[PDB]
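Below you'll find the structure, written out as structure tokens, and then a few comments.
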Amino acid sequence: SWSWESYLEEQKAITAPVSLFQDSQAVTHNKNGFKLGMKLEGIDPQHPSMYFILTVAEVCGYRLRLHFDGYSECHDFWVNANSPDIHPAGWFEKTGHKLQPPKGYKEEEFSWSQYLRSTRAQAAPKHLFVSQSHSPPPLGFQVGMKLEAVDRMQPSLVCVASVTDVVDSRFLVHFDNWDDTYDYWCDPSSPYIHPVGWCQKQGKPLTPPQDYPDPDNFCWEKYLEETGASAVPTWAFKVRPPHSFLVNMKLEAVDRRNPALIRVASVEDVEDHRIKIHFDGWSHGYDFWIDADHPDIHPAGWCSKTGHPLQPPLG
């Protein structure tokens, strides 16, 4: 009953054109073959470097809710069917990764064939996954290389970092000697990474590894020699152009408080690479910043075309 067309007329508003989004945020014609109970492998959003056995706990449109086998439901999380952060059963074994076992197991004595028999479940068919490590790796980025990275939790901090994982065309950025809980996946065009030496050339403070001896006398050349690591080469960095979203443009965005819901939204403010989302009809107290390439923002009509409910403006 609620329609974008009517709403736009009503508000004398415009939608953010589909051209402003990445193809993966816009595609609506792909079918979601995931079914309840199917098992697979995937990264823990809270520990991006770790892989766990997951089960499809719910399906809604082109999205699915995943559950950490053996764990409580409050670890549950939602992803889109085209997420590059989930993989087919057996992926870890085939790509040299480590798989954390279900709470109640030793990865040491874990095998899919049998876990499946023991749970009388089916593994999600591999043709559904966009990432299976068949595609080309990011050019110039290899596990072990070092670089400088913005701690997206503390934007004022640019720190000494390392590439700790590489999957399909993305890599994992880790903050040297810090918790894996500040790590994040990204690609060569990320505006949050810079080559070794960037802070120095920019007159900005570089945060060295935690507890590095004599912190303010940190020398990259020295650190690279101590670790024998290479710096990601400068040619590998290809930062993306700033986005073209304009204030007042409307779109759809997953609700950050209740991930199951997606609401009608508007662009409240903008920066070169992030937009500030406002949920129509709600308090601006809920407005939040989000990267323009985040998988949870979509153009108007995404919910309708994918079969997902859309929450109309609060009234």
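We number each residue from 1, going along the chain as drawn.
Looking at the header, which is where the method is noted, we find X-ray crystallography, 2.0 Å.
Placement of Cβ uses the backbone N, Cα and C atoms for every residue, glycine included.
Features reported for this protein in Swiss-Prot:
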type    : residues                                 : note
MUTAGEN : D44 to N (Swiss-Prot position 316)       : Does not affect binding to monomethylated and dimethylated peptides
MUTAGEN : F68 to A (Swiss-Prot position 340)       : Does not affect binding to monomethylated and dimethylated peptides
MUTAGEN : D151 to A (Swiss-Prot position 423)      : Abolishes binding to monomethylated and dimethylated peptides
MUTAGEN : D151 to N (Swiss-Prot position 423)      : Strongly impairs binding to monomethylated and dimethylated peptides. Abolishes binding to p53/TP53 monomethylated at 'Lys-382'
MUTAGEN : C159 to F or R (Swiss-Prot position 431) : Strongly impairs binding to monomethylated and dimethylated peptides
MUTAGEN : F175 to A (Swiss-Prot position 447)      : Abolishes binding to monomethylated and dimethylated peptides. Abolishes binding to p53/TP53 monomethylated at 'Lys-382'
MUTAGEN : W178 to L (Swiss-Prot position 450)      : Abolishes binding to p53/TP53 monomethylated at 'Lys-382'
MUTAGEN : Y182 to L (Swiss-Prot position 454)      : Abolishes binding to p53/TP53 monomethylated at 'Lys-382'
MUTAGEN : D255 to N (Swiss-Prot position 527)      : Does not affect binding to monomethylated and dimethylated peptides
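Features per Swiss-Prot, on structure.
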residue: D44; record: mutagenesis position; contacts (Cβ under 8 Å, 6+ apart): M50, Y51, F52, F68, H75, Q100
residue: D151; record: mutagenesis position; contacts (Cβ under 8 Å, 6+ apart): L157, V158, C159, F175, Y182, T207
residue: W178; record: mutagenesis position; contacts (Cβ under 8 Å, 6+ apart): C159, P209, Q210
residue: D255; record: mutagenesis position; contacts (Cβ under 8 Å, 6+ apart): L261, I262, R263, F279, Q311
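DSSP assigns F68 (mutagenesis position) to a strand segment in the three-state reduction.
Taking the Cβ of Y182 (mutagenesis position) as centre and 10 Å as the limit, one finds 18 other Cβ atoms among all the protein chains shown.
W178 (mutagenesis position) falls within neither a helix nor a strand when secondary structure is assigned with DSSP, and so counts as coil.
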